[PDB]
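Trainee: To start, I am sharing the structure in question, which I have written as structure tokens.
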Amino acid sequence: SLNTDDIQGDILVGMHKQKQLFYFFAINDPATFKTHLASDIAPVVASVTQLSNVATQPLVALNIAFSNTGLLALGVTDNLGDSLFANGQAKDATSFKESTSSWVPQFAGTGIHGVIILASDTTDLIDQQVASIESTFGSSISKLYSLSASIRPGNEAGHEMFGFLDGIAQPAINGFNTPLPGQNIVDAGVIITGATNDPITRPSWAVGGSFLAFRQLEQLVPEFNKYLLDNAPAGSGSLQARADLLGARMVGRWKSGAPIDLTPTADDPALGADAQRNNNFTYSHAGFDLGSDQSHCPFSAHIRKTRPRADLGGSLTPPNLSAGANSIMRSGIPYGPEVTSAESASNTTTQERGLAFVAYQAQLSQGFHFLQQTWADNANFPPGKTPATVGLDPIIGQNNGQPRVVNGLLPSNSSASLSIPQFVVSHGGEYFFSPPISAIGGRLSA
Ligand SMILES: *[C@@H]1O[C@H](CO)[C@@H](O[C@@H]2O[C@H](CO)[C@@H](O)[C@H](O)[C@H]2NC(C)=O)[C@H](O)[C@H]1NC(C)=O
Ligand SMILES: *[C@@H]1O[C@H](CO)[C@@H](O)[C@H](O)[C@H]1NC(C)=O
Ligand SMILES: *[C@@H]1O[C@H](CO)[C@@H](O)[C@H](O)[C@H]1NC(C)=O
Ligand SMILES: C[As](C)(=O)[O-]
Ligand SMILES: O=N[O-]
């Protein structure tokens, strides 16, 4: 059973705040850094317990995670049991068929030793917390890069930059979460290192931690919206309706959060808002052949690519429990300004916006990296379909800068291909380890 007093809040429940700062640092003076890591940081790291209680929300929620080189800088030479983590994300870029030419320079390397996640309902509170941290740590810490993020405004709160409701689907942890209808149920050790049925040996101090895969993913929103208009399928619906339909068939959900599998032809806002219904599906449908039927949801839709459900076997009635070991916890948050009038008018992005993508898992090779490379980027995943060529994930699928060939999107002809420019541009990121809280003022400060 999980000790949620000792697990960092963002991993299992998220930060629960309007604003986030990702503060990427280097360690200049280990000894001094350690002193303050124990005295200043450890005591104020927010736990799952802490964030799960409405009466004990911190003014500023703080989490902290270390890269491989950061651990080395602290004299921690133990094998964490994750090759990908050890090599760093920059070395992994080829696996995702992307170039580091688009990367934040600070990410394209291993100079970053860690990330502090600060979360508060105002940026003023964040900024003062940064000032305090820099003032106590002094020259022992260097800020190399940072990214500001926020929940989107007004009625778009909870939606990402493309407009879609986000944070509906997460794995439920057996013995911790009470599962929602349709929700996958997994061993804790899928998410938490050293937890139930994590097969990989870890250092004792790392039990209760998780690997944090950070990705700065720019979204080209005006370009996305133009593509939908220009490539909307023919039909008696209005142009906007048919554009919206194409968007939903790429994502696998309407912007309200309603899963297209349960409502294939139109959005259903009441369904989208209902946590008891909006995940209650497997992709199976009575009277339809799972292997060929794309009339409810394309085989290539984002959410179907990243959680295949019945596509990888198991129950045809909810909940489908397939591929539990390939689950990630998502704590991403949008960044950048809202789309401006000039951008919307020209169809051309000038101001960088997108998703500060955060995925937690116990094994990077089974989680984010697997989902991206083996599923999203694989034109024959899921397997055993007709036609066999599913094409790439239209949202995150990558093929070295080339337009992505995506099949199944058009309801009237599942064989019809679309050649789609990237709407999401990786500016890279890093793999971190978020330790259990005990390790922060324990081993890591020792
Ligand atoms: C989740 O979906 C299932 C169907 O996949 C729903 O179960 C069905 O409910 C209807 C209406 O009560 C029954 O007539 C069917 O016999 C049920 N089928 C099965 C396989 O159980 C279930 O109600 C949905 N859950 C929620 C909360 O809406
Ligand atoms: C933006 O795209 C739309 C639809 O393709 C088009 O009608 C409009 O003219 C474009 N705007 C500009 C400035 O080209
Ligand atoms: C469906 O698309 C395929 C592939 O482009 C094409 O060969 C076929 O003729 C199409 N069928 C119809 C009815 O358009
Ligand atoms: C999930 As059904 C009612 O289309 O078999
Ligand atoms: O789909 N990541 O938020």
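Numbering, chain A: per Swiss-Prot, residues 64-509 in sequence.
Heads up, header says this was done by X-ray crystallography, 1.9 Å.
Even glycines carry a Cβ here, placed using N, Cα and C.
Copied straight from Swiss-Prot:
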- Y208 to S: No significant effect on enzyme kinetics (MUTAGEN)
- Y208 to F: No significant effect on enzyme kinetics; when associated with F-398 (MUTAGEN)
- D229 to N: Drastically decreased catalytic efficiency in reducing H(2)O(2) (MUTAGEN)
- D229: active site, proton acceptor (ACT_SITE)
- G230 to L: Complete loss of activity for ABTS and Reactive Blue 19 but not DMP (MUTAGEN)
- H365: heme binding site (BINDING)
- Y398 to S: No significant effect on enzyme kinetics (MUTAGEN)
- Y398 to F: No significant effect on enzyme kinetics; when associated with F-208 (MUTAGEN)
- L418 to G: Acquires new moderate non-stereoselective sulfoxidase activity (KM=0.6 mM for methyl-phenyl sulfide(MPS)). No activity towards the bigger substrate methyl-p-tolyl sulfide (MTS) (MUTAGEN)
- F420 to H: Does not acquire new sulfoxidase activity (MUTAGEN)
- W438 to S: Complete loss of activity or at least greatly reduced substrate affinity, enzyme activity and catalytic efficiency (MUTAGEN)
Trainee: For a quick check of packing: other C-beta atoms within 10 Å of the C-beta of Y398 (mutagenesis position), how many?
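Mentor: For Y398 (mutagenesis position), the 10 Å Cβ neighbour count is 22.
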Trainee: Highest Cβ count within 10 Å among the mutagenesis positions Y208, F420, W438: which residue is it?
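Mentor: Its Cβ has the most other Cβ atoms within 10 Å: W438.
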Trainee: Take the Cβ of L418 (mutagenesis position) and count every other Cβ within 10 Å, whichever protein chain it belongs to.
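Mentor: A count of 23.
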Trainee: At the Cα level, what's the spacing in Å between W438 (mutagenesis position) and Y208 (mutagenesis position), rounded?
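Mentor: If we compare the Cα positions of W438 (mutagenesis position) and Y208 (mutagenesis position), the gap is 31 Å.
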Trainee: Cβ-Cβ under 8 Å from the residue listed as 'heme binding site', same chain, 6 or more residues apart: which ones?
Mentor: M313, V314, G315, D456, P457, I458, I459
Trainee: Going by DSSP, is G230 (mutagenesis position) part of a helix, a strand, or coil?
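Mentor: Reduced to three states, the DSSP call for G230 (mutagenesis position) is coil.
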Trainee: Return the residues near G230 (mutagenesis position), defined as same-chain residues 6+ apart in sequence whose C-beta is under 8 angstroms from its C-beta, sorted by sequence, else 'none'.
Mentor: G77, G221, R393
Trainee: Which chain-mates of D229 (mutagenesis position) that are at least 6 residues away have a CB under 8 A from its CB, listed by sequence?
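Mentor: When sequence neighbours closer than 6 are ignored, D229 (mutagenesis position) has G221, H222, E223, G395 within Cβ distance under 8 Å.
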